[PDB]
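Input: a single structure, listed below in C-alpha cells.
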Amino acid sequence: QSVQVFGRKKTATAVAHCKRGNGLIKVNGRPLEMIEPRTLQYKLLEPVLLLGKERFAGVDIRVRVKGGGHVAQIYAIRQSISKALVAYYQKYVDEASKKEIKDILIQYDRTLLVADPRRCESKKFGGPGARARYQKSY
Amino acid sequence: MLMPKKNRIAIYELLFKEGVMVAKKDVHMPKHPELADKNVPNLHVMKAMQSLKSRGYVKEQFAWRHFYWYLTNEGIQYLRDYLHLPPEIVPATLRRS
Amino acid sequence: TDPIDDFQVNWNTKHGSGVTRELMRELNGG
Amino acid sequence: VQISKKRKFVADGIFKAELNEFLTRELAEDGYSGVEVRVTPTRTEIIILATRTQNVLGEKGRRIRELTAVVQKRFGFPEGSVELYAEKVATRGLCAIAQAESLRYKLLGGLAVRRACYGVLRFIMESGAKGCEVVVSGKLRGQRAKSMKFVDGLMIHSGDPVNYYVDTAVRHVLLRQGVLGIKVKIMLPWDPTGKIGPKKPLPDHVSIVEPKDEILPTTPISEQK
RNA sequence: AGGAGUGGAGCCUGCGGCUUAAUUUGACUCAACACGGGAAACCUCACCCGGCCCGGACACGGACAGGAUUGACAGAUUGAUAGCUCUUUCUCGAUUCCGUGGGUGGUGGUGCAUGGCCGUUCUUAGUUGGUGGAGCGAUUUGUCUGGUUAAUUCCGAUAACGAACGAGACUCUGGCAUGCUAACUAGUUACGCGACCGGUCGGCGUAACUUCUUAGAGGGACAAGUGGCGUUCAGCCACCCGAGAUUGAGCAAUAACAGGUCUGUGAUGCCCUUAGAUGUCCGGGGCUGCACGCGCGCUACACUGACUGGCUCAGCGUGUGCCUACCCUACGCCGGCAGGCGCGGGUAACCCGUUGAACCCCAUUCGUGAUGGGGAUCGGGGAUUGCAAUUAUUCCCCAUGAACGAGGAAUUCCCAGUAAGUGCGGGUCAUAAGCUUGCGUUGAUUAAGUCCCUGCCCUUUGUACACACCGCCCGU
C-alpha cells in the first residue's frame, strides 16, 4: 500500500512504501545498517529505538531514495520512515500511544515529521559568492 | 571596371526581372546570393549601385550590413533604355499578383 | 512658435527681453 | 530539417528585429509605427500600423509590391507568396515611437525644439493620456549639451506596471550642429475593455464599491407568492 | 564578537617607468588596475612594417575609339604560377588612367561638441502640486519635538487638510498541494523469466496510478492567536500550532554630472584625410619585452592531511548548422596519451542520463622531512580538431623539490542552507579557463548591537561663497 507522504530534506527525497511484512526495513536494495557513508547508521536507528524496536511486528518498509548528497538523503529517509509509521498508526490503530510516541520524538527533535524548508540560494554577480564580494582595490 | 559591358547589361536584365532586391555588404564575397553561380561579383554589384547613385536615379536603405536597393521611374526608364529593349518586361510579381 | 513657450525657455538668455516683449504682445491686446 | 525551439524562437526574434529596424529607417518619414507578423498554413502575413497609411501604402499599392520585393529577397521569402498590410493607428497617444518620429521630422524640417515639444505635449493631453515625458538632450543652441525635460501630468516611474502602463521610445536627430537624443515616455490611462490603456488595473490601488442600502422593518413580514 | 584572508610564497590580458624600429592602448581616489565580456599562426592587429589593389564611380573638357585584365614548369627571381623603369610583346574594347568635387575609409584626436549607453551619489528615502495659514516679497508651512520603521513606514503632536511619484504594493518565486484537471520524452507494489523453508534485481514479471520527477487552477501566512513592554497607539520582544512568523533578485523617484565609451555602432563636429585610402582581394612580426612597490585572484606550507583504492549521491544547463568542417556522443579492433571506420541515438525529459560521476565515506608506503605537503624551476616522443603551435602556447610519460615553517604596519569580504570547502555548466572558444557568469554538493561559535577613527550633509548654526571653499580675498 502507498500511504507515502513525501519525507524530504534539501533536494533529496525518500518514499517509504509500507506493508504488512517481516519487520525488516530496506533502503533501495540495502539494509539501513549498511549505508555508503558508514557514519549515519545511528541517525537511522534513532527513530525506531527511540519509539521502540518492539513496534515493528510484521511491517515491511521499503524506502526508495532519490536526490543529491548522501547526508541530504538522510534526515529524509528517516523522516520517510517516521511518516510511514505515522500513516500506519493513524490508519487503523489507536492514537493515545500514537500521541505518546509523537510527543517523545517531538521533544527528541523536530526533523522527524516536518521538513526543513531551507534551500540553496542563488549567487549574485559582482562577487565570488551570493553574499561575499570581491576585495576592494585601494 | 575591367569587367565586360555585356555582363553589366545581364545584371540590368536580372534586376529588371524584379523591381528591387538586397545586396550583401562585402567585397570579398565571390558570388551573389540572388545571382548564385552566374559570375556576378558582389563588389561589382555595389559598383553598379554606386554608379547609379552617382547618376542620382537610385538610392538605398542600408540596414544590418545589407544594402537595400531603390528605383525611381526615371531610373527604370534609363535601365530600359540602356538594355535596348521594350518596356514590356514589367516585374513578374504583377503577373503573380 | 508659441511666445509663452519662447518666454518659458529663453527668458534668461540673450533674447530674454525680446521674448518678454513678444509674450506681453500676445497676453494682452486681443 | 527541424531546428530546436530555442534557436527557432531566437531566429523569429532576429527576423522581427530586422523588420523593425528596416521599416523604422525606411518609412519613418511616412509615419511607420509598428510591425506585426501572423502565420497561416504556408503563408506569412505582415500588418504594419502607421500614422500615415496613405503614405505607407502608395499609389496602386506599388510601393507595397516594391516593399515585398525587398523583404522577399532578404529573409528568404519565395516570389509572390507574401503580402503586406497596414492599419491606421487608433490613437497617436498610445504609442511613443509615433510622436518620436513626429519630433524627428518636425526638427529635421527646421523648427525650435520648444515649439515642437509643446505641440506634442498638448496633442498628447488632448488625447486623454495621463502623462507625457519628452526629454531632449544635446546642444539646443551654442556649443554646450543641456538636457531639457518637457514633463506633463503624473507618470509612474518604477515597479512592475512600467512594463505595460508606460510606453517608451528613444530616438536620434541629425542636424548640422550634431545629434539630439530624445526619449518619449507616454503613460497609458486605465482603459479596460477598449484597448487604449492596459486592461489590468494599477496593482497597488484599492477601490471600495458603494454601499448597498438596507430595508429593516421593525415588524417581521412574509412575502407569499 | 567574529569569520576564506587576499597582505606573507616562484607562476596572470593589462597596469608604472623597464635591452636591436612595434611589447605599445581607453580608463590615477574605491566608483580604472581577471575592466573594455581580452589565454592572439592568421581576422585577437589601436601598433616601424615587406605593399600584393583601387572595391577613385562619376556632371563638364582627353593624344578624344586602341589605356587594360583573366600572361601557371620558364631565363623572367623584391609573391616567384599577378611582363616586376624587363631588349622582343601573350590575353572577354572606352570599361580602371588625366582636375577644385563625393564616398563604399574613418577602431585616426578631443565623451572638455554631442546621441540611446551604464557607472555614479541610489538602491539610499527622497521629491512635488492643489486648497488653506504666514510673509510686501523671494519664500515658508504641509515635509515636525518625539516614539516607531527596512522605508518621508506609520503613530503622535499639529495651521494645516487632502493627495501624488518613490518605498510599499507588483511578479517569478525558495518553501505544505497528502485536494484538483494528468503523461506512452515521468514513475514504486496482484502470477512464474538466472536463485531461498514466503524475502530480493535501472537486462526487469504478465499487468499500469498520480503518492514518487515536470507544469496548471485554486488555496495557504495575517504580527491571525497568547504573554511582557510601549505617549498603551504605531509598534518591539518572547511562546504554542503551522511547511512557512525577515526566501533572493529585476523593476527603483525629482534632478544632475563637464565620471568612461567618438578604439560598440551604416548615429555624428572646421584640421591630417583632396585617392599619397593606419586593416581593406592577398596577408609572411606587433599590447607574445626584464632589476623591483602591499592591483581581483592561483596551488600550499601539512598528520582535521596529499596520498594504492574500496564504496558510491548531484542541479541550472549546453547540444548535427544562413559564405557554420567544427555539436553532444551509446560498441568491435587497435592504440597508456589524443584518435581511424562502421552499425546509428539526439531536436531534443525520446540520445548519452539514472550528468552510475565529481567533495567525503579513510584498508597503501607516509612521522616532521627537501622523499610521498610544496610539477614550482630540464630533453626527448605519440599526435585530434589547426596550411601557418617558432615563447615543448593548448591533448600526456619519464626525470627537475627552488621557495613556503600559516607570514610587520596599514587592512577586502561574511549573518542561514550564509561564510566557507567542493567539483559540473554558460561566456570567450583550433576541442580550450588561473577570469567571469550560473549550478549543485558539504557546510559554523560567529552578533539580532553600536556609530569608532568609514562614508552618506538630515536638523540647528555662521558666512563677505552663489563660477557656490578647486569659492572669495588682503598686502608687499
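Following Swiss-Prot, chain D shows residues 3-227, kept in their order.
Looking at the header, which is where the method is noted, we find electron microscopy, 2.7 Å.
In case you wondered, yes, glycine gets a Cβ from its N, Cα and C as well.
Going by Swiss-Prot, these are the annotated features:
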- D:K18 to R: No effect on sumoylation. Abolishes sumoylation; when associated with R-214 and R-230 (MUTAGEN)
- D:21-92: domain 'KH type-2' (DOMAIN)
- D:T42 to A: Abolishes phosphorylation by MAPK and translocation to the nucleus following exposure of cells to hydrogen peroxide. No effect on phosphorylation by CDK1 or PRKCD (MUTAGEN)
- D:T42 to D: Phosphomimetic mutant which is detected exclusively in the nucleus (MUTAGEN)
- D:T70 to A: No effect on phosphorylation by PRKCD. Abolishes phosphorylation by PKB (MUTAGEN)
- D:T70 to D, E or R: Abolishes phosphorylation by PKB (MUTAGEN)
- D:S149 to A: No effect on phosphorylation by PRKCD (MUTAGEN)
- D:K227 to R: Does not affect ubiquitination in response to ribosome stalling (MUTAGEN)
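Features per Swiss-Prot, on structure.
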residue: D:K18; record: mutagenesis position; DSSP class: helix
residue: D:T42; record: mutagenesis position; DSSP class: strand
residue: D:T70; record: mutagenesis position; DSSP class: helix
residue: D:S149; record: mutagenesis position; DSSP class: coil
residue: D:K227; record: mutagenesis position; DSSP class: coil
Just name the winner among D:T42, D:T70, D:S149 (the mutagenesis positions) by count of other CB atoms within 10 A of its CB.
D:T70
Mutagenesis positions (D:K18, D:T42, D:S149, D:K227) in Cβ proximity to chain B, threshold under 8 Å:
none
Cβ neighbour count within 10 Å of D:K18 (mutagenesis position):
14
Do you know offhand how many angstrom separate D:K227 (mutagenesis position) and D:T42 (mutagenesis position) by C-alpha?
59
D:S149 (mutagenesis position) to D:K18 (mutagenesis position): how many Å between their Cα atoms?
32
Return the count of C-beta atoms lying within 10 angstroms of the C-beta of D:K227 (mutagenesis position), excluding that atom itself.
2
Chain A neighbours, filtered from mutagenesis positions D:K18, D:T70, D:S149, D:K227, Cβ-Cβ distance under 8 Å:
none
